[PDB]
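To start, the structure itself, in structure tokens.
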Amino acid sequence: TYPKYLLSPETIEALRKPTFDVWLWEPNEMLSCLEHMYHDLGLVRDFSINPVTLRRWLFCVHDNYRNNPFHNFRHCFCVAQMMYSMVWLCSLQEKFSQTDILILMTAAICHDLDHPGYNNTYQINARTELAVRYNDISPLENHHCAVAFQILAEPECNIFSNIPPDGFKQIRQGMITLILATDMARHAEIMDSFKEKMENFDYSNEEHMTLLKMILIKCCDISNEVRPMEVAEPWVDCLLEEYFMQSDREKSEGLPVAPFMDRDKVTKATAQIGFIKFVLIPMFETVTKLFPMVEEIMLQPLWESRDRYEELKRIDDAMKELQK
Amino acid sequence: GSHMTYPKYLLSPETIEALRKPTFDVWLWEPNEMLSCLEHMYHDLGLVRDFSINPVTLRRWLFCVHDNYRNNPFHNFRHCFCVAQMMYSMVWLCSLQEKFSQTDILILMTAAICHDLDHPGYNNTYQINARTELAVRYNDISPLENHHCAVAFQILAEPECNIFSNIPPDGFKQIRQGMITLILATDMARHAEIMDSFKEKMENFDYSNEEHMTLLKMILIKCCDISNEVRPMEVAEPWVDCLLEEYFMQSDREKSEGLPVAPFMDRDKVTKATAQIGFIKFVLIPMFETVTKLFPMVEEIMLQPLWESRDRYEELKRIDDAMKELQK
Ligand SMILES: Nc1nc2c(ncn2[C@@H]2O[C@H](COP(=O)(O)O)[C@@H](O)[C@H]2O)c(=O)[nH]1
Ligand SMILES: CC(C)Cn1c(=O)n(C)c(=O)c2nc[nH]c21
Ligand SMILES: [Mg+2]
Ligand SMILES: [Mg+2]
Ligand SMILES: [Mn+2]
Ligand SMILES: [Mn+2]
Ligand SMILES: [Mn+2]
Ligand SMILES: [Mn+2]
């Protein structure tokens, strides 16, 4: 027997796949997983990351995620673990430099840092200190990003301490671009840009590759439904918990309420059907043009999830045919 | 030619008239007098009337804006007054009230006043290279200008300074979005991008097209911000000294901290003439030329002074070079 934070060989192997059960593990075990990713991706080797600083940095990242129902440390773990899965699934180390892999992973981990559990529309409408600070420009994502680099600026947490300044600047710019790209209000703009590049994709074109990295981090961020139904499903309850908290607050503060956060309108099936059909499937279809193996491993579960939720909605609707 | 003497902050009729033109001598006035001028602009432009601005709040607001400008050699309360006063001048010269809604004039005037709030006296490149708290906060994206705009709205969120308190929320959102766009447009890193976009619309300008009008307003605030050389020589010249003072302070600090130094800020390489010639010829003149296509009255009033300053500085340099050659 070994202290939980000693990962088993079985767990290490399972960690490479999108079927990994994100719910089984406590934070200390999740931190060890993330640690293992940096070593296993060769990032510790190639960026001379102090192994103790890596751990201190992950602990500090954990400390700066809030205990929200959804936008919490377990979410950043999911996003990073899906990114790690996609590196193996899509053979990303053939296409991307080690600096690009470092940017993808570190941005995945950092992308929702210190999230308050109320979205940008709330920040903007309530004129919060964050909205005022960032002039209504992706306030949350600007904040996640600032926090990321505030953490990295503390020497005991600086995993980049042994990278030259030019390397740091290159990584910094990449991470900012990616975390900013996680603002869903930009989803159609980013998808349109990507598809435009996808007309004639060029792996040696830097602009093409920046858009590919933004699509990968976006894929991983919104990827919960790619996972086995038993892993995916509790995430929806968590999300609706945050949505309903926000809309309750908006009501009692006299602010606009989004219909997709309305307790009397929204169900799991209504939340997921449109999202899978019109956001997730189309994005993964376009990625599958570059990476055909994504169809079987990620698009198949989405088709299955779509169909299950359509069945669910049909029974939810019937149940309400009994209620007035 | 009044009958008795009045406190300085009671503007004379002569001052009120002179205030409408780009020849206004910005150096004659103490802070309290400049505040009275700004106040007069809001009343005279009909902004107090059309937006139900409490006149006492307007004063409190202007005083709080003044308090939040730092005592920098160049990026100080007097500079904001210059930019605002040039904007006021351009409203009359270009008859902007025919083209623009009152909401638009409000955005232009208020952005002008607020555009350099709490400037630290070191530019974005310093912020970014030094990895300052501003640079980290704003993720290297126009850190100063984001900050100016944040401070503007921090002031406006205090009820005693909220000149927009009687504006409905939909009005506030429209005004806020416009001020943000304008203040962010003053980052000189974006100069060629904004000019290119504007020139593109200029191929077939449309005053009813909202994207065209947004770019026009961006060009207008940019014009006013860098408009010092449009002013009479005696008014314009001491501002060059102020600017170099900030530039040399920065390059001194960067040399000490081991950070990169920009040649245009290097006290070993820069003159008044050197500083201004290229800036006038290749930044100012071309920008005011594009504006003249929409507002041909701009040529006489604003390009002519720029041509004169260009020529005067080219002569100063020619003389500086003859001195150097004589010694070296
Ligand atoms: N309806 C729905 N929205 C999701 C799902 N996963 C993520 N999202 C939305 O996409 C956003 C991604 O941004 P982030 O999680 O980085 O704030 C989430 O905040 C959430 O609003 C999902 O499974 N269903
Ligand atoms: C153009 C830039 C490199 C230097 N620069 C500037 O930004 N502003 C605003 C000036 O007024 C100015 N005058 C000389 N150089 C200047
Ligand atoms: Mg987010
Ligand atoms: Mg400025
Ligand atoms: Mn915490
Ligand atoms: Mn997220
Ligand atoms: Mn002050
Ligand atoms: Mn300025």
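Residue 1 is the first one shown; counting continues down the chain.
The way this entry was determined, per its header, is X-ray crystallography, 2.3 Å.
Here the Cβ of each residue, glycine as well, is placed from N, Cα and C on the backbone.
The feature active site, proton donor is assigned by Swiss-Prot to B:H75, with experimental evidence given as support. Residues near B:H75 (active site, proton donor) in space but far in sequence (CB under 8 A, at least 6 apart, same chain), listed by position: B:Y69, B:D116, B:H119, B:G121, B:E246.
Positions annotated as 3',5'-cyclic GMP binding site by Swiss-Prot, on the basis of experimental evidence: B:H75, B:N76, B:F77, B:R78, B:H79, B:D116, B:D225, B:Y247, B:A275, B:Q276. When secondary structure is read from DSSP and collapsed to three states, B:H75 (active site, proton donor) falls in the coil class.
Per Swiss-Prot, Zn(2+) binding site is recorded for B:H79, B:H115, B:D116, B:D225, and the stated evidence type is experimental evidence. In this structure, B:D225 (3',5'-cyclic GMP binding site) is part of a helix by DSSP. For B:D225 (3',5'-cyclic GMP binding site), the number of other Cβ atoms no farther than 10 Å from its own Cβ, over all displayed protein chains, is 23.
In the three-state DSSP reading, B:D116 (Zn(2+) binding site) counts as coil. Residues or ranges marked as Mg(2+) binding site by Swiss-Prot: B:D116.
For B:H119 to A (Swiss-Prot position 356), Swiss-Prot lists a mutagenesis experiment annotated as follows: Reduces catalytic activity, but has no effect on substrate affinity.
Long-range C-beta contacts of B:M188 (mutagenesis position), restricted to its own chain and to partners at least six residues apart, with a cutoff below 8 Å, are absent. For the mutagenesis of B:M188 to A (Swiss-Prot position 425), Swiss-Prot gives this note: Induces a 2 fold change in inhibitory sensitivity by BAY-73-9961. The structure shown keeps the original residue.
Listed in sequence order, the residues of the same chain lying 6 or more apart from B:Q276 (mutagenesis position) and placing their CB within less than 8 Å of its CB are B:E229, B:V240, B:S309, B:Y313. DSSP gives B:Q276 (mutagenesis position) a helix state. Looking at Swiss-Prot, you'll find the mutagenesis B:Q276 to A (Swiss-Prot position 513) noted as follows: Induces a dramatic change in inhibitory sensitivity by BAY-73-9961.
Where Swiss-Prot documents B:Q276 to E (Swiss-Prot position 513) as a mutagenesis experiment, the accompanying text is: 2 fold decreased affinity and catalytic activity for cGMP. 8 fold decreased catalytic activity for cAMP without affecting the affinity for cAMP.
Sequence-distant neighbours of B:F279 (mutagenesis position): residues of the same chain at least 6 apart with a C-beta under 8 Å from its C-beta are B:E229. In Swiss-Prot, the entry for mutagenesis B:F279 to A (Swiss-Prot position 516) states: Induces a dramatic change in inhibitory sensitivity by BAY-73-9961. The structure shown retains the original residue.
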Same chain, not part of B:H79, B:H115, B:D116, B:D225: whose C-beta falls within 8 angstroms of the C-beta centre of the Zn(2+) site? Give them in sequence order. B:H75, B:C80, B:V83, B:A112, B:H119, B:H148, B:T186
Enumerate in sequence order the recorded positions B:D116, B:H119, B:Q276 whose Cβ-atom distance to ligand 8 is under 6 angstroms. B:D116
Calculate the distance in Å between the alpha carbons (Cα) of B:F77 (3',5'-cyclic GMP binding site) and B:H115 (Zn(2+) binding site), and round it to a whole number. 11
About how far apart, in whole Å, are the alpha carbons (Cα) of B:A275 (3',5'-cyclic GMP binding site) and B:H115 (Zn(2+) binding site)? 23
Tell me which residues of the chain lie with their Cβ under 8 angstroms from that of B:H79 (3',5'-cyclic GMP binding site), as long as they are six or more apart in sequence? B:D116
Other C-beta atoms that fall within 10 angstroms of the C-beta of B:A275 (3',5'-cyclic GMP binding site): 18
Pairwise CA distance, B:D225 (3',5'-cyclic GMP binding site) versus B:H115 (Zn(2+) binding site), rounded so that it is a whole Å: 9
